[PDB]
Amino acid sequence: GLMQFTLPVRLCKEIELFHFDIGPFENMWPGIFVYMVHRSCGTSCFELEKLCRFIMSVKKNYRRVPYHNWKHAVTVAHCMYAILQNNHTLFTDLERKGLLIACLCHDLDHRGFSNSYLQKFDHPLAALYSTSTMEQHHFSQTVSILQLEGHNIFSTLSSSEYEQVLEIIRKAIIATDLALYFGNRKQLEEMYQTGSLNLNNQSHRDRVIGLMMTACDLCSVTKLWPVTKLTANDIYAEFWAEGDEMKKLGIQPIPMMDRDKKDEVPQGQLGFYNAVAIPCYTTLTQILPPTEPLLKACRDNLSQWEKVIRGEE
Ligand SMILES: CC(C)(O)CNC(=O)c1ccncc1NC(=O)c1nc(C2CC2)ccc1Nc1cncnc1
Ligand SMILES: [Mg+2]
Ligand SMILES: [Zn+2]
């Protein structure tokens, strides 16, 4: 109980910043995660023995894909930490526990292929889950690992708190389906601009947690340029493999996913920053003002891609 996790000084300072990069040392990530739970939630939230075996079983069920991997899970969880640490008073005790675990688990057992390709491939998971195919699967893996012996990190919760948190996690994980993001933001946009946003209305919280989950999931666009630049290489590696698999089904893939169309990437990034990222982090800064850095970082990276197009790199 009186065992605290501590980090080297540079990490200890930088980890409180939105643009922290978790680093290339795999074996440091679990201690980084547990140090954030401890500071975001409390030392007493989770039995440390049960928490560690949950973290290690989650790590095990992430695959060796270029992007949707163990480092993405921990990277996204840290972005949720930064948001919770800069909005101290706005969240209950169950939301702080549920959301840090939701993010670590959000891409559990990703194969490196979108819901589109599962549907076109006719993968069994597309028969079982007709919308948010991957995302409902991710939740199912999270509940599986929660029910392995020695893995029930929530064992001290009541029947009803247990059900409240798994419900937080389910909605939290479903929201990471970007197809749901566009509508969800446009409803928060309106609500905020008519001034009907009510953080005591449970259906309004759900929407806001949803807008956070999108923000945290895309947070590699909100890092320093050399980190965002090199993370783009990893995300496109996945897109291009899926493009190749699309061609194998006899379907010309969209340009994003065609590796013969890498010339279009800088322009493709612009549309993404304009169509998705800048709006996500705009509406989040309107709802949670202390999250403004994520917008600024996003804007800086948009400006770096314009400099790639203008042949300045
Ligand atoms: C609506 C639609 C087509 O589904 C969304 N459209 C695109 O995703 C889209 C379109 C064109 N070109 C790239 C696209 N997508 C991305 O670039 C991207 N996507 C994701 C999540 C799967 C989505 C996360 C990060 C991303 N970029 C990035 C990541 N890390 C560092 N730098 C940049
Ligand atoms: Mg996902
Ligand atoms: Zn993700």
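Residue numbering for chain A follows Swiss-Prot, covering 724-1036 in order.
This deposition comes from X-ray crystallography, 2.6 Å.
Yeah, the Cβs are placed from backbone N, Cα and C, and that goes for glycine too.
Copied over from Swiss-Prot, here are the features:
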type	residues	note
ACT_SITE	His791	active site, proton donor
BINDING	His791, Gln992	3',5'-cyclic GMP binding site
BINDING	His795, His829, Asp830, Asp940	divalent metal cation 1 binding site
MUTAGEN	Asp830 to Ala	Loss of activity and of zinc binding
MUTAGEN	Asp830 to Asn	Reduces activity 1000-fold
BINDING	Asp830	divalent metal cation 2 binding site
TODO: Filter the recorded positions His791, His795, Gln992 down to the ones within 10 angstroms of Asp830 (mutagenesis position), Cα to Cα, kept in sequence order.
DONE: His791, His795
- [ ] Do me a favour and check the Cα-Cα span between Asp940 (divalent metal cation 1 binding site) and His791 (active site, proton donor); whole Å is fine.
- [x] 10
Open item on the list: Distance check, please: Cα of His829 (divalent metal cation 1 binding site) against Cα of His791 (active site, proton donor), rounded to an integer number of angstrom.
Closed with: 10
Open item on the list: Quick test of your reading of the structure: among the recorded positions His795, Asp830, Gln992, whose CB sits under 6 A from ligand 2?
Closed with: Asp830
Task: Rounded inter-Cα distance in Å - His791 (active site, proton donor), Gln992 (3',5'-cyclic GMP binding site) - done: 18
- [ ] Pop the Cα-Cα gap between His795 (divalent metal cation 1 binding site) and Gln992 (3',5'-cyclic GMP binding site) into the table, whole Å please.
- [x] 19
TODO: If we count other C-beta atoms within 10 Å, could you say which of the binding-site residues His795, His829 has the fewest?
DONE: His795
